[PDB]
Amino acid sequence: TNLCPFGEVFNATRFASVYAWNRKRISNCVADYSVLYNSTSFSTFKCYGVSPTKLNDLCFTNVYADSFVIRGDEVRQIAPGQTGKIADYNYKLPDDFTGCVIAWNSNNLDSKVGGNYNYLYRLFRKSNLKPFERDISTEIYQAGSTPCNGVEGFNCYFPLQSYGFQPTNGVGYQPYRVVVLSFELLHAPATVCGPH
Amino acid sequence: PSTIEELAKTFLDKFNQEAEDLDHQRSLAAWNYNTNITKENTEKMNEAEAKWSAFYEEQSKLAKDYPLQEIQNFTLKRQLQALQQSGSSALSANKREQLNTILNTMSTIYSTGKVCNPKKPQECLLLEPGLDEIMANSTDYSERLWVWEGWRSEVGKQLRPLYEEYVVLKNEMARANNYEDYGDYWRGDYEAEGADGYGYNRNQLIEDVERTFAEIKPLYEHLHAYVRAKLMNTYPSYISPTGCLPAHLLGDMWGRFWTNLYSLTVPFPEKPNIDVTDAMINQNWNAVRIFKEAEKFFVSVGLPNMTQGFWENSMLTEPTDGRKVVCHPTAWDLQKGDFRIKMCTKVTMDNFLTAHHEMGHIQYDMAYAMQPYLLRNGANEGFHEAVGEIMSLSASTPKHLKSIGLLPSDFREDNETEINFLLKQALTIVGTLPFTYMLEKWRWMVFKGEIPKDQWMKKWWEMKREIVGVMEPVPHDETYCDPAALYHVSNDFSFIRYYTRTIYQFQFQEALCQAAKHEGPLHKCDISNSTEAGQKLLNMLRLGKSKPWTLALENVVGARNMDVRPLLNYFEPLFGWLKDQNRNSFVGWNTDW
Ligand SMILES: *[C@@H]1O[C@H](CO)[C@@H](O[C@@H]2O[C@H](CO)[C@@H](O[C@@H]3O[C@H](CO)[C@@H](O)[C@H](O)[C@@H]3O)[C@H](O)[C@H]2NC(C)=O)[C@H](O)[C@H]1NC(C)=O
Ligand SMILES: *[C@@H]1O[C@H](CO)[C@@H](O[C@@H]2O[C@H](CO)[C@@H](O)[C@H](O)[C@H]2NC(C)=O)[C@H](O)[C@H]1NC(C)=O
Ligand SMILES: *[C@@H]1O[C@H](CO)[C@@H](O)[C@H](O)[C@H]1NC(C)=O
Ligand SMILES: *[C@@H]1O[C@H](CO)[C@@H](O)[C@H](O)[C@H]1NC(C)=O
Ligand SMILES: *[C@@H]1O[C@H](CO)[C@@H](O)[C@H](O)[C@H]1NC(C)=O
Ligand SMILES: *[C@@H]1O[C@H](CO)[C@@H](O)[C@H](O)[C@H]1NC(C)=O
Ligand SMILES: [Zn+2]
């Protein structure tokens, strides 16, 4: 039929901040997963549940493309069964994840001298995220009894902080773009396939 | 609900963030200055220091609201203690208003100090570039004496009132921060708590310093005898074969390092000293190669290799673009995985060694980067420079020099150049130990109010004669403030680091050269290729300030406190030679002129 728009996702001009991670549905279409696992740009390419290359012969009822910008050392946090502020407060994958995690360094675009403080992350949260939950609150985190009168104060912190991406930073503190491909194996009709 | 410790953990989680972000911005500012001097960049560095200060003071107040006695995970307790134990600025804004200006006043005097040759009063010279040279290269008793007295007079007598006030205010700040005197406050840096017998009490530092210096005294005495005797041949009519040494006749403007008395004290002058500089020149080495060889050293023991940021962003060679630059070796941690080195490196053996020293710093920096911000530092003020020196000791051994390809493979270690080298070592390393111990003991006593101002200089020199074996060229009344004539004293810096640092390294070296199964004189070991050394060392470099410095030490050397035995060992060859050479001489100094 038609080819899947994986391009628009990976080669997208502007990328999202992890707390406001973006999700795109993969409609009836077929994509070449090889053009992905045949590119050397990718820093991290880990596939869970599935076999990387055999995907070009498989079919899936839905596919979801979540994308966000994170820190190098935080890419280890976007994997099934992980703790951390990213994996607990910004983007959690389910223990039975059946998809792939793709990520590359992006100092070239996301970092600027003086720093691109536009990408953000949730530092505090009253409870961990649920698999694929999203939280774009901006409410003062109340850590103690004293109520935060919608203002930052003692034991009262604003929950979202900004990555500072300066090109001189270290790989682990360098910007890395991440696309998580969620593959849905359901009894339903399978409209996302490869080389049949 | 949520305990004081839980709330405070969150509090620290937030500080760390705002701290590392704003430190990284300060750090980048200071880099842009030190590496490119412009009125603009100078301004911006000051601006960022302002924002940084504001942040730290506010956070320190907030930190004091989480009562330490309710925090119970010792790691967190250490972080909180560091954050809230900052109150040098915790009294009348008036006190901080001008009693910081006296501090500033002092530095300006020291920095603008000028003394004129009485024979050529028109020829007035500054310390930094015009007198330090005389005091290092001159053999004229009268010239050296006019420089020494001119400095201690023009500047010290001015700094005298200032220092007095400085003492009363600093003691007030200390008392305010629950410390007996500015002395107890400074000796805080050695205080530690945690586990069993891994804790350390500020009131032990004195003991251990004294105890260890007691054990160094023999060694020093003999070095003193030997230096005295040789000096008698240069300055006869001035040195008693049985008394103390005139303070102006030493290596520099103070008797801090006897390093520049080598030409006058060389053991066997005929034999030259290993100077690979010519080798490097002929082999067309450059700055990058020096640092690449350093990197190999650390890799061969199992430490990581330099980041790519390191190679891309470091100033490793004085700039030709015109930028004015501070040419002093520094090793930077700009708090985001950004590590760098600023060094106007030149192709010389010294620069080679110091490159290994500075990268030693970077390696420490890199190893503790896995720690929370407030724990990202050496176990105490001695550990960093101890680690750096370890590197430079291995790098310089004739063994290592051959493997690198800078010696001739068939090089011979005659027991004579070994003695020459060990002497030069002693002239810097051992010589400063007495000076350092005395200077801090004088300051500590003054802060404890055990030296009434009427007897300030009267004890200063009294102690100089008893401990350092040095006597004053001319007599000085209490109008003088000779101790303030040192950048560290008039610029408000702890000095005991320089002593403890020294005892710490040799412990380290004897521990890593013991893991490399090195056989023979410790002064001749190269930990190169020894991964067991690498691990022994790394397993403490990671700790940073996160465990009590006693524990870190034990993990490496196997002991919880200073032990001077490795130092003494490092010099034991020199020690025996010295004892013979002083057999038919008096060792010791009659305390009086
Ligand atoms: C630490 O380990 C390195 C690696 O072994 C040592 O450097 C190596 O030293 C040996 C001994 O001189 C060199 O062997 C020589 O090889 C050449 C041919 O490559 C040959 O013509 C000579 O007769 C000799 O057999 C070796 O090349 C050299 N480098 C490497 C990369 O192997 C080093 O000596 C060790 N110790 C220290 C303190 O660094
Ligand atoms: C310098 O470091 C790089 C990476 O930091 C090294 O490349 C690694 O080499 C080691 C040893 O062969 C491997 O374990 C890694 O898989 C390599 N790649 C990465 C991305 O880690 C390089 O070998 C090091 N070179 C030296 C001389 O130390
Ligand atoms: C993004 O573009 C590159 C080439 O520009 C291509 O190789 C890659 O497959 C693209 N990503 C997609 C199609 O998801
Ligand atoms: C040094 O700072 C000045 C500030 O006026 C700046 O214009 C110049 O570009 C800097 N030099 C560099 C970046 O090499
Ligand atoms: C202290 O807190 C840290 C929090 O991450 C934890 O790793 C550690 O186990 C706790 N306990 C001790 C004894 O350090
Ligand atoms: C002593 O002389 C050397 C050259 O012989 C010079 O470079 C140095 O600046 C002088 N002063 C010192 C070492 O304090
Ligand atoms: Zn250093």
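Think of each number as a place in line: the chain as shown, counted from 1.
Yeah, the Cβs are placed from backbone N, Cα and C, and that goes for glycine too.
Per Swiss-Prot, the features are as follows:
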MUTAGEN   A:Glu152 to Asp (Swiss-Prot position 484)  Increased replication in human TMEM106B overexpressing cells
MUTAGEN   A:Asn169 to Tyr (Swiss-Prot position 501)  Increased binding affinity to human ACE2
VARIANT   A:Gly7 to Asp (Swiss-Prot position 339)  In strain: Omicron/BA.1, Omicron/BA.2, Omicron/BA.2.12.1, Omicron/BA.4, Omicron/BA.5, Omicron/BQ.1.1
VARIANT   A:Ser39 to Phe (Swiss-Prot position 371)  In strain: Omicron/BA.2, Omicron/BA.2.12.1, Omicron/BA.2.75, Omicron/BA.4, Omicron/BA.5, Omicron/BQ.1.1, Omicron/XBB.1.5, Omicron/EG.5.1
VARIANT   A:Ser39 to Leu (Swiss-Prot position 371)  In strain: Omicron/BA.1
VARIANT   A:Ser43 to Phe (Swiss-Prot position 375)  In strain: Omicron/BA.1, Omicron/BA.2, Omicron/BA.2.12.1, Omicron/BA.2.75, Omicron/BA.4, Omicron/BA.5, Omicron/BQ.1.1, Omicron/XBB.1.5, Omicron/EG.5.1
VARIANT   A:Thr44 to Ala (Swiss-Prot position 376)  In strain: Omicron/BA.2, Omicron/BA.2.12.1, Omicron/BA.4, Omicron/BA.5, Omicron/BQ.1.1, Omicron/XBB.1.5, Omicron/EG.5.1
VARIANT   A:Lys85 to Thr (Swiss-Prot position 417)  In strain: Gamma/P.1
VARIANT   A:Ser145 to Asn (Swiss-Prot position 477)  In strain: 20A.EU2, Iota/B.1.526, Omicron/BA.1, Omicron/BA.2, Omicron/BA.2.12.1, Omicron/BA.2.75, Omicron/BA.4, Omicron/BA.5, Omicron/BQ.1.1, Omicron/XBB.1.5, Omicron/EG.5.1
VARIANT   A:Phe154 to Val (Swiss-Prot position 486)  In strain: Omicron/BA.4, Omicron/BA.5, Omicron/BQ.1.1
VARIANT   A:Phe158 to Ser (Swiss-Prot position 490)  In strain: Lambda/C.37, Omicron/BQ.1.1, Omicron/XBB.1.5, Omicron/EG.5.1
VARIANT   A:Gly164 to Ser (Swiss-Prot position 496)  In strain: Omicron/BA.1
VARIANT   A:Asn169 to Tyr (Swiss-Prot position 501)  In strain: Alpha/B.1.1.7, Beta/B.1.351, Gamma/P.1, Theta/P.3, Mu/B.1.621, 19B/501Y, Omicron/BA.1, Omicron/BA.2, Omicron/BA.2.12.1, Omicron/BA.2.75, Omicron/BA.4, Omicron/BA.5, Omicron/BQ.1.1, Omicron/XBB.1.5, Omicron/EG.5.1; May enhance affinity to human ACE2 receptor
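Features per Swiss-Prot, on structure.
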{"residue": "A:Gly7", "record": "variant position", "Cβ within 10 Å": "11"}
{"residue": "A:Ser39", "record": "variant position", "Cβ within 10 Å": "12"}
{"residue": "A:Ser43", "record": "variant position", "Cβ within 10 Å": "15"}
{"residue": "A:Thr44", "record": "variant position", "Cβ within 10 Å": "16"}
{"residue": "A:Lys85", "record": "variant position", "Cβ within 10 Å": "18"}
{"residue": "A:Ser145", "record": "variant position", "Cβ within 10 Å": "9"}
{"residue": "A:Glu152", "record": "mutagenesis position", "Cβ within 10 Å": "12"}
{"residue": "A:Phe154", "record": "variant position", "Cβ within 10 Å": "13"}
{"residue": "A:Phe158", "record": "variant position", "Cβ within 10 Å": "15"}
{"residue": "A:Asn169", "record": "mutagenesis position", "Cβ within 10 Å": "25"}
Proximal residue to A:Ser145 (variant position) among recorded positions A:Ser43, A:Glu152, A:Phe154, A:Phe158 (C-alpha distance): A:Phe154
Recorded positions among A:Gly7, A:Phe158, A:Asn169 whose Cβ lies under 8 Å from any chain B Cβ: A:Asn169
Top Cα neighbour of A:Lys85 (variant position) in the set of recorded positions A:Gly7, A:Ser39, A:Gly164, A:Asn169: A:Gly164
Proximal residue to A:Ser43 (variant position) among recorded positions A:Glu152, A:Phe158, A:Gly164 (C-alpha distance): A:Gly164
Close-lying variant positions around ligand 3 among A:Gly7, A:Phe154, A:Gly164, where CB distance stays under 6 Å: A:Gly7
Pairwise Cα distance for A:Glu152 (mutagenesis position)/A:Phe158 (variant position) [Å, integer]: 6
Other CB atoms, at most 10 A from the CB of A:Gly164 (variant position): 19
Rounded Cα-Cα span from A:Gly164 (variant position) to A:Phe154 (variant position), Å: 25
Cα-nearest neighbour of A:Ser39 (variant position) within the listed recorded positions, A:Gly7, A:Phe158, A:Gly164, A:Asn169: A:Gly7
